[PDB]
Amino acid sequence: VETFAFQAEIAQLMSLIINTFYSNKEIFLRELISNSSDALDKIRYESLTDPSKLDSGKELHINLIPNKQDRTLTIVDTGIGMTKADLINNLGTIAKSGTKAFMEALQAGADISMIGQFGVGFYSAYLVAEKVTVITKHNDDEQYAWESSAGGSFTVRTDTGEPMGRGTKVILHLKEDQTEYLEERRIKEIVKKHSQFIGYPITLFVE
Ligand SMILES: Nc1nc2c3ccc(NCCO)cc3nc(Cc3ccc4c(c3)OCO4)n2n1
């Protein structure tokens, strides 16, 4: 279990997301599905010059798994996955320039629903989650669990859970006031309104 500090900018974005009054929380779901869609484009893309990159699983899709018992909503994709270096270095680099641009727009008229246009939509998960655990597997690397409850830090460990093949699970530990996002009907309403044209199948699991 290693512990790392976020860069100043990302930490500050994360507190803004957590502390600002903003009632339209539901946009988190569009952002994570859109992240999954991008990760699926990326695996489909690299496999064009190396078809063996699909040995770890051919199917390209997304599952939404609510669990009232654990109070979690998990978004699962078989996209390209993230390496250790992504989790500790590259994602932070991407998040730095994206945060700055998002900040500039926010003070000049924009709102939190436009976060995905700046490449930092993942952090919108913190509108509804007190803790996010991300389990990720990339092709020539091991399986990792990343985890953060914000407050300026995150952890990374080699994951010993069930091996997952290739891709990412984002596990959202929902705040107590946000269990609406565990309801089939709420989720289905949200997918229909904001995520109806994704180029990969999306399956909504029932409890
Ligand atoms: N499902 C999925 N797949 C990817 C993903 C897959 C590949 C990738 N490549 C990074 C450049 O090598 C970046 C990615 N970024 C995100 C967004 C993301 C951004 C920040 C994150 C995070 C995920 O988990 C922990 O912190 N996702 N989300």
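Throughout, chain A uses Swiss-Prot numbering, with the displayed residues spanning 17-223 in order.
Recorded method is X-ray crystallography, 2.3 Å.
Just so it is clear, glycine is given a Cβ too, placed from its N, Cα and C backbone atoms.
In this structure, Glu47 (mutagenesis position) is part of a helix by DSSP. Here the residue is the original one, while Swiss-Prot reports the published mutagenesis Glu47 to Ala with the comment Strong ATP-binding. Strong interaction with HSF1, HIF1A, ERBB2, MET, KEAP1 and RHOBTB2. No effect on interaction with TSC1.
Mapped onto three states, the DSSP output places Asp93 (mutagenesis position) in strand. One entry in Swiss-Prot concerns the mutagenesis experiment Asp93 to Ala. Its note says: Impaired ATP-binding. Strong interaction with HIF1A, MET, KEAP1 and RHOBTB2. Loss of interaction with HSF1 and ERBB2. Los of interaction with TSC1.
What Swiss-Prot notes for the published mutagenesis of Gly97 to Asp is this: Abolishes ATPase activity. Spatially close to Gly97 (mutagenesis position) yet at least six residues away along the chain are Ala55, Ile59, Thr152, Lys153, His154, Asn155, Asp157, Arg182, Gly183, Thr184, judged by Cβ distances under 8 angstroms.
Rounded to a whole value, the Cα-Cα separation of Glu47 (mutagenesis position) and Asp93 (mutagenesis position) is 13 Å.
Neighbour count (other Cβ atoms within 10 Å of the Cβ, all protein chains): 22 for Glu47 (mutagenesis position).
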